[PDB]
Number of protein chains: 2
Amino acid sequence: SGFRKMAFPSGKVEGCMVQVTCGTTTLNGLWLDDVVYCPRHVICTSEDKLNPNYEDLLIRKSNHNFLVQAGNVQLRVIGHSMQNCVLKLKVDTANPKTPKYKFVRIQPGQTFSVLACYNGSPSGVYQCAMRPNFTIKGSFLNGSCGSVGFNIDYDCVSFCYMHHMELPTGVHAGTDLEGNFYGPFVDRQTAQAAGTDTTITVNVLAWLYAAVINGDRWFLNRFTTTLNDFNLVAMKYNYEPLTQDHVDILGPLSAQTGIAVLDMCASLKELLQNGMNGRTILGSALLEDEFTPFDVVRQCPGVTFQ
Amino acid sequence: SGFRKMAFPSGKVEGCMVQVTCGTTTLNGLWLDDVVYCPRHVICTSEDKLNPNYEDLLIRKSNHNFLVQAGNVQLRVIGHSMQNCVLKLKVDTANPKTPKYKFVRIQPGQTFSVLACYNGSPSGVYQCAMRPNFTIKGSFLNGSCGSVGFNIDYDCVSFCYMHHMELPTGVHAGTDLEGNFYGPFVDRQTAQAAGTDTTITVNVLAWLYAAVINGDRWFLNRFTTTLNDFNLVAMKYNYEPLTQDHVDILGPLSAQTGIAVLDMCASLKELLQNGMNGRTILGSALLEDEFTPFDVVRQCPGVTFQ
């Protein structure tokens, strides 16, 4: 019983975190086999960030200009390259603790675990969701760039996020492990503002299903609605449109509770129109949208197959 | 920037989780040096739990009656003993991944990270607070008994909780690593109900300070109160009494915000009597009490020493 925001165990990722220093700037890198991945803006001075030419700065740098330290051992850089916004430093030593890994690009609305690190040392782990405006609301202090977001798919650690930037609103922006930013953000000091955000509708419904599984049933009603007329209310309250694919994803939760997805939509409609009536749902007085349907299944297994 | 519920990296604890099997019952154990710690109720059948005499059941058990598995490797048990409510199985082999560790007994209101495990394999990590009624609001499924709570204070893992049981209200109860239950709970099927809970006042204030640091200022007022007049309202809404020790602990946050602790108490006073009027504080519509002042300082460091 119980439902909590839960991150994946970070051990396999901790064994890959290193410290990368170029000039006066120090951040975190991801050491997989004989390659260290880190944000390319480490090669920039404070003045370079105003208008950096990364192709020029990369040529000007030498292998010895990059100091990579895995804890107490210094790793010798023997090659440096750039894939989009990520710097790739080939090192002398292959990481003996490299896990089975993949590079994946997640979609807005999906969640992952963030291992916040400083000086190449992990500091904390928490779950984050890619918002529709392609930002994440994490907790980062100075020296956190290079921290990675990941999911564990049983035996494979799928890295999906590398932390690059903090926006003026306090939210955070970064790239996938191929150097491609999530959203329209660039790794330079220019006027970039996160777009207006929306609520992840399919995540709210899955979160309501988790409540029903854990005994919270006051918000349930006898009403049913159609996908079209629910999406009308959803747009009226800045909710993402609900698609048939989203309904299919919610299939398992609807199967174990016996509550049709459109019946939960009728309950969600009334909650949006009349509020929460001063009550709470899974320890929240707001509708939570940072739990994916799989995230719910992870903590709410059915009784169908025990 | 940002403020999130953040757990410690679980790697050092992941390397200590093992599987302990007695008869048909399988749960998790903590492998430190040559001793495996697990809940003693693993030696009970389903009928035994109704009225177990653990001293007798231990006599009937042999070393070979306990099957301990460190992942895929079977550990040879060479001794079984009982320290209060925890079973201690001495094994032939010392765990090479044992970190610098201590056993500590935490206070109500203090927080720790829970590494939820199943069949000796870590599944997730999240932050929990010891409630005043000596329960925790975690997320546990079948086979989670033996999961441990911990804090890391620079290379040292302080174990403070082992999960034993779920109460009828859905909350969870367990012991320290010396086998002493938190609260008046016993490892037997009896009429045991968690007492009525109260809100951790010093944690709410620290959380309100974190909100001010992160830009939330609407709940602030020019009102002032005394510790006596605040505690009258606190008891009136089932809040823990605020002591002078609690006020001193909040000293750094009050200095960093320029808000006197008793002025924040006045803000909490008005928030308790009339609510938040449809606004939010750090993305919550409730007053959060699972963040200790140290947890806030950890995520909101001052500029005094840069």
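By the numbers in Swiss-Prot, the shown part of chain A spans 3264-3569.
This entry, so its header tells us, was determined using X-ray crystallography, 2.2 Å.
For all residues, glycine too, the Cβ spot is worked out from N, Cα and C.
Listed features, source Swiss-Prot:
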- A:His3304: active site, for 3CL-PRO activity (ACT_SITE)
- A:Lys3353 to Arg: In strain: Beta/B.1.351 (VARIANT)
- A:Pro3395 to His: In strain: Omicron/BA.1, Omicron/BA.2, Omicron/BA.2.12.1, Omicron/BA.2.75, Omicron/BA.4, Omicron/BA.5, Omicron/BQ.1.1, Omicron/XBB.1.5, Omicron/EG.5.1 (VARIANT)
- A:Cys3408: active site, nucleophile (ACT_SITE)
- A:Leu3468 to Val: In strain: Zeta/P.2 (VARIANT)
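A distance of 45 Å separates the Cα atom of A:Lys3353 (variant position) from that of A:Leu3468 (variant position).
Taking A:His3304, A:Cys3408, A:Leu3468 as the recorded positions under consideration, the smallest Cα distance to A:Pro3395 (variant position) is found for A:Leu3468. Every protein chain shown contributes to the tally, and the Cβ of A:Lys3353 (variant position) ends up with 15 other Cβ atoms within 10 Å. A:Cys3408 (active site, nucleophile): 26 other CB atoms within 10 A of its CB, across all protein chains. Long-range C-beta contacts of A:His3304 (active site, for 3CL-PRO activity), restricted to its own chain and to partners at least six residues apart, with a cutoff below 8 Å, comprise A:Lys3312, A:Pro3315, A:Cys3348, A:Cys3408, A:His3427, A:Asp3450, A:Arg3451.
One residue stands out among the variant positions A:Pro3395, A:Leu3468 for having the most other Cβ atoms within 10 Å of its Cβ: A:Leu3468. DSSP assigns A:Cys3408 (active site, nucleophile) to coil in the three-state reduction, outside any helix or strand.
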